[PDB]
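Peer 1: Pasting a structure here, questions to come.
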Amino acid sequence: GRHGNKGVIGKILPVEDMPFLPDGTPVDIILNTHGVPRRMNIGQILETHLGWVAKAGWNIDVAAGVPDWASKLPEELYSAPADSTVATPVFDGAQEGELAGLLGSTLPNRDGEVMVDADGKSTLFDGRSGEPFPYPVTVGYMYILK
Amino acid sequence: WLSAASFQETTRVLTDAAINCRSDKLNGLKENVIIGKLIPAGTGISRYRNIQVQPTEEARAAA
Amino acid sequence: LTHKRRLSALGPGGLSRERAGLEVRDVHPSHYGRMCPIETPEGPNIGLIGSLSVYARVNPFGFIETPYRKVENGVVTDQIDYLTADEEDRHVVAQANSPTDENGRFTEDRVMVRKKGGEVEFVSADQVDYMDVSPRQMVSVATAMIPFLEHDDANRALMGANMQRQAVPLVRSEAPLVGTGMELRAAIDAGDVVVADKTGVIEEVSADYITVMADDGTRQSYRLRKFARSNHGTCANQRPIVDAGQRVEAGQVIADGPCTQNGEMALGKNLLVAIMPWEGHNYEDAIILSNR
Amino acid sequence: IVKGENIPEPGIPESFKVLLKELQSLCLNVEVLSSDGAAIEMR
Amino acid sequence: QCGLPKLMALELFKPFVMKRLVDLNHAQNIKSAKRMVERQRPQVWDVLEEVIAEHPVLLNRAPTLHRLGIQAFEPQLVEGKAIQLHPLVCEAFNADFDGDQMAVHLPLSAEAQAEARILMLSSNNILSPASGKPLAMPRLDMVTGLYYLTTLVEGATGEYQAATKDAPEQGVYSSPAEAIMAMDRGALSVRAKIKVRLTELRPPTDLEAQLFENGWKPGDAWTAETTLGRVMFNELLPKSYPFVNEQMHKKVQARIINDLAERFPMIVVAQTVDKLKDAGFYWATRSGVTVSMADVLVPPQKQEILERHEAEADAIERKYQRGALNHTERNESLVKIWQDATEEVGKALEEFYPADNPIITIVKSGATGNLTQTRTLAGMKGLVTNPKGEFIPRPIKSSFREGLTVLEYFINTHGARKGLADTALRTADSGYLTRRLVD
Amino acid sequence: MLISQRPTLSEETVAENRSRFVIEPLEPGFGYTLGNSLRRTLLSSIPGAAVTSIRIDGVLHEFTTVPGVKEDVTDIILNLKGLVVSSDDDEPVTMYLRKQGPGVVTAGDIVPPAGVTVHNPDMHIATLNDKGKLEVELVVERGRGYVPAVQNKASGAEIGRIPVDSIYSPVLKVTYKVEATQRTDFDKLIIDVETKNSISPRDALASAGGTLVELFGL
Amino acid sequence: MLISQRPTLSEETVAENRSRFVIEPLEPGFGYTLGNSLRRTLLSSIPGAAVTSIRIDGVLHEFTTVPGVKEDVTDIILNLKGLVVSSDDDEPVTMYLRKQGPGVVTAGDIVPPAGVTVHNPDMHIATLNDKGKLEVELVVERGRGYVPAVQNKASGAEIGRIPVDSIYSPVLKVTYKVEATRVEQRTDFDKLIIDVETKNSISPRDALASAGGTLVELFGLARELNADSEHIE
Amino acid sequence: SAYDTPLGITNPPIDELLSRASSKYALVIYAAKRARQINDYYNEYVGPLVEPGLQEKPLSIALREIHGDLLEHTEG
Amino acid sequence: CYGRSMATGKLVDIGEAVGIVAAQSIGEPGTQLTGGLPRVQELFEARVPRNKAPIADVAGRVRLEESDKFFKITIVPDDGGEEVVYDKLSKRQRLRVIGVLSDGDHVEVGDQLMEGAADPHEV
Ligand SMILES: [Mg+2]
């Protein structure tokens, strides 16, 4: 990715057995949790969240009024459809408050159910044993280069 | 002297060696590496490399 | 695009890579807005090679200048003056983002400023002269392409810039779902995308070439690079993004280049990511992929 | 290996033979002596 | 063992297979054998597995620092062009999977193969030959996997009570196989406090004398109170080993594996660690460890703490603005004020994080990371050094969670680069020293 | 405490390409293992219904263009990947496509032989102009899973044939979920099966079970 | 449609109680797909009879103890959980164990009613201290899986009624793994290793075929929908 | 001792082999020469005193022979 | 004399080459040495220390004296023999610690008088 996170492909699994969302939507990449925290690249987790936002779309936050966090302020950004592309210029980008507010938004997969919470996490089902993974796992969309 | 030459200050070493007319016994392991001999350490030591192996007469009987 | 814009201290007429000490490799306070501090090689070229900043501009005498907006009496004008390092030490450079007031003026009681140390200081709107043209003056093009740059340590950012220029064009070339400003303007200025130099309409679109009939009555055509082998063996293939009837304007993007989609740099794909550790397969920086 | 026989005993590295030659060209007289009979010839 | 790309294996062993497929009548003469291998006709693969069997190979990764930088393994034909490296040898090779490469060497003569199997074999080299500490010991993922396995959770599902009045104890299980049937159903938690009867494991020392002392428990039954995971953990250790019943930090894991080397043959330690690996991974993924902007917590006291020292700074700076203060002392003072505050935010931060948070568990278990690292992520990165080597009295008040600022960022790289340059010349000089030590 | 009311599998309808399936009751802690056991088999072993190779008169290989066509041959092969076909098979059978003059080519323009059909003629292939002419034949084979393009050096093909990656996967996206049946709880699982229109969710789940039944033995 | 070659099912016998089973070769990824379903069918799906509730004479409001025996309340319950007897009743049946004097009680002293047969008589229950007697009633009902001790209504009116965790199924432990063959005729094919430890009621081979049938017909619900698409035999 | 079962190269265990020779280095020459000895027979001449495995490599044979105390050696 | 092999955990084998192993055991961590590699190299190369610090030449009580910019240390030997003086000690080096050396403290034949690096040749 653009944050200095690099690695070789160690394995490629049949789409059958992979962590897959409640929709039955398999994840494409599984990145290890341990390399992230110590390297100070955490920007890669942000764009992982935004990546999910930009992919699924979202809405306000209104009415009646605009919430406190949006006041500083997203302008005309209150609604974007699914798959819209985002731009956060380096030294004025989105801000932590604005992420959470967007993190809840918006259904559906197709059916009105939501696949990710306000923490940017989801319950993945192991495609191997078929049972869910005991804890909520972070999912999203990341931009990775070959 | 060829151990010292390979280490550093090669020209200084070779010139002093040729004047002192130095003879290298080739005892050290770096010397034996350069010439392709068996280093005098580990399995290259005399006691190990000269081991002689034969099956026990008891073993040959069972065949 | 970054190979041009690179500035290195080695070569004839300059110091050798081995002799120069770390004092030249360190970033100087005057590099601000001129030479990007975050971008250099990781090898033992560190600090000897750097990329020119985004708004930096070269002087007829060979000194780099950076654009500034001069402030007078707590009011930032539209006057934009390009200053060298000498004349920047002369004045007080207001911070790029300081609250703006109505028709514009200092809002915040006091102003963020850079001195001639360069030593940073906090003074009111009274004593300022110039202000920064915008954030990321110090940043280079590739650096300016890292979303959430401000959250990543300079170590991993440097690696991030270097590795963007290390990517390879995919057959499909999808653009980044979460981008930054530069993707648009870095691709057109690279020259690997086909831009129209006159307003008009498309007469023909073939995989081989694209012709446009200008309002000027003139006729311009562009032959498309197709599966051209690049220096290191990547693929330069281009594809038309326009259709026969289409109207087009001067400076628009007729065809995509190797790494571009619809005019912006696409150096990779958007992938669905799961950050869990998985059965000891993705471990110690390794990655696992969907056979998809 | 192709006949499945035992791997034979190694010989002299060619690079070493070269080193002796390069030292001779400096007017350094380098002799390889056995226990005796004195000088051995690389050939 | 190691994964060996089959194409790579074919060329490496080419003269060996050429003979084999001439022995079997696949090819009539050596010339035909050579073409058969070059064109990769499908018959050769079955033959390759034959010659490669129990025929070792040396693996090296540069730079080679200690002799452990080369180790022998048992080659396994693998699909793909990459090399499969056992996860427990990364420590010795210092092997990152960021794209490192490694060299394979084929020992030929009987002596060379003997030296590979006996001297250099992977499983016979475990402890570092410097400190004697264990190297192949689990790390990273495997830590957090076992740390999670052995940890004890107050009030988990199925917790032994124990019952009073109208009910019997309720936290007891016929066997470990029962607690599994209870765990698969929602009844039991792997981290629960239950007590169980164990026929096939060995109690500790003290509880051993009091319970048996005849005596021993080769097939015998006995009962202790432990987490279900701690049971399964001890099933990984040798049956002859006593029951540890701790939550395993890295150091605790080092203690045990260090102990296995003193009391047991190497092959035992080789296999014990293999079992720690398989278990540690399975539970590292079931551990529920991830990262999120949410799981990154910031102490609320940071604001007041920040402004608390802002006054002390501007006041001491106010004392310098008055003219009496020594300039070097005022700046020096700012170091001590801010340096001190950095600890309070560290103290405040550590106090805030719930003990089960994924970021903290990684560092607690000793798998990876520091507190100093988690102090810059949330809270404050702290003071940074100028290129001159001095300390810039301007602190970085923001953390990489909230993001730094234009000037905060320009200042950080000032020092952060000088460190990355050092790492360059630290290997150049360290290797120059090692070459003199060696000689 | 044996509770035997033999499992009941009742169908459903959601859309035409997908339909929900439900099975009740089942002993506690089943549907997950039983659901994933079907999903794993659905996403893999349902047969197809895929296109193997293609031949284009003008072009001898994948990396050239065609006069007047907007898409290069490689970007056209990518498009033809999205073809969802179905064939009674057996044995290979060639399809045919020829289009002249301006327009837009789509899967509808593909004339299938007797015994095959194209289930999404709406699909865009290539856009042609006044000079554009596209004459291409396509070979549909039968199988299951994903088979990477078989190179004609391994097969017996000549320089003209363009091998292509083949996806035989009637099924599109699959999920499931369970709801217990309080004490006495049982398990009832619902599986959500969607297909590409080459077959109905019913026939695929029948395939999976049939393929899944034959496998269990003792 | 489908033909493939070739699966086979073999078994290594670890002990009269235990057996290991391996299937070779599978088609990737079928190891993970089936094998987790097999561990379930053997564990939770196999009919067997186990103890449900027990009441001892002399234990009503007492927390834990039994004067005259070194085994306490808890130690005897888990002592009894291991009792394996196949019952033909389909309805809860109450057996009875009554013994006095100094001695060691075993599963042979309990008198099974007609239709219930104890498979492990040598089983130890309690040690009787000098001059002591023990009276216990045992509730035995058929079932499947592992049903934790039920207080429903809950234990309720019955005083001295102790519900116990019931191991219904014969197989007390099972686990599986996955390995890859082969010599590159079949490259990276899946091999499934299943580890079954069984109670003396049925042998491992009996519990495997039982799982085979209960699972096969189980999937008949789907096959009945069409039967058109198929696979190899 | 129960170490479970060694696979391939790890069999026989070093520890049980090191009781048959002075050091790891001696063990190397010990087995090494016996292997060169066996291979000759398939074309010194003696052995495989143990029952050969199917394809077993001579070096692997000589290690088993050493484990069973089937041969003696004298250090130089 | 060598003792246990850190690898085997037993008495070193007679073939072992322990010099190379020592060289590597020492140099390998050098990458982690950030009072560093310069000091280490200073020691193994036996160069006179960066800032030389004096060592007691003989046993006796110490008389301390502070000049302007300097320090004077005199050792009155228990002999009691010829007094031993250490002339100009830059106050930048301060002094070693027992706490910090003070007038009247006893000193043995090898003790270090000031914070710093004793000249190994001198010791
Ligand atoms: Mg690396």
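Chain C uses Swiss-Prot numbers throughout; the residues present, in order, are 440-731.
Any Cβ shown, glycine's included, is placed from N, Cα and C.
Experimental mutagenesis at this site is recorded by Swiss-Prot as C:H442 to D, L, P, R or Y, annotated: Rifampicin (Rif) resistant. In Swiss-Prot, a mutagenesis experiment is listed as C:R445 to L or P, annotated with the note Rifampicin (Rif) resistant. Record note (Swiss-Prot), mutagenesis C:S447 to L, P or W: Rifampicin (Rif) resistant; RbpA no longer rescues transcription in the presence of Rif, decreased affinity for Rif, no change in affinity for RbpA; tested in the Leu mutation. The unchanged residue is displayed. Annotation of the mutagenesis experiment C:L449 to P in Swiss-Prot: Rifampicin (Rif) resistant.
Tell me about the surroundings of these features in the structure.
Peer 2: When other Cβ atoms within 10 Å of the Cβ of C:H442 (mutagenesis position) are tallied across all protein chains shown, the result is 7.
Long-range Cβ neighbours of C:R445 (mutagenesis position) (same chain, at least 6 residues apart, Cβ-Cβ under 8 Å): C:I488, C:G489, C:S490, C:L491. DSSP gives C:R445 (mutagenesis position) a strand state.
The Cβ of C:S447 (mutagenesis position) lies under 8 Å from the Cβ of C:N484, C:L487, C:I488, C:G489, each of these being in the same chain and 6 or more residues away along the sequence.
Non-local neighbourhood of C:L449 (mutagenesis position): C:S455, C:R456, C:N484, C:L487, C:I488, each in the same chain, at least six residues away, with C-beta under 8 Å from its C-beta.
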Peer 1: Please check each of the mutagenesis positions C:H442, C:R445, C:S447, C:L449 and report the ones with a CB atom less than 6 Å from an atom of ligand 1, ordered along the sequence.
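Peer 2: None, as no Cβ falls under 6 Å.
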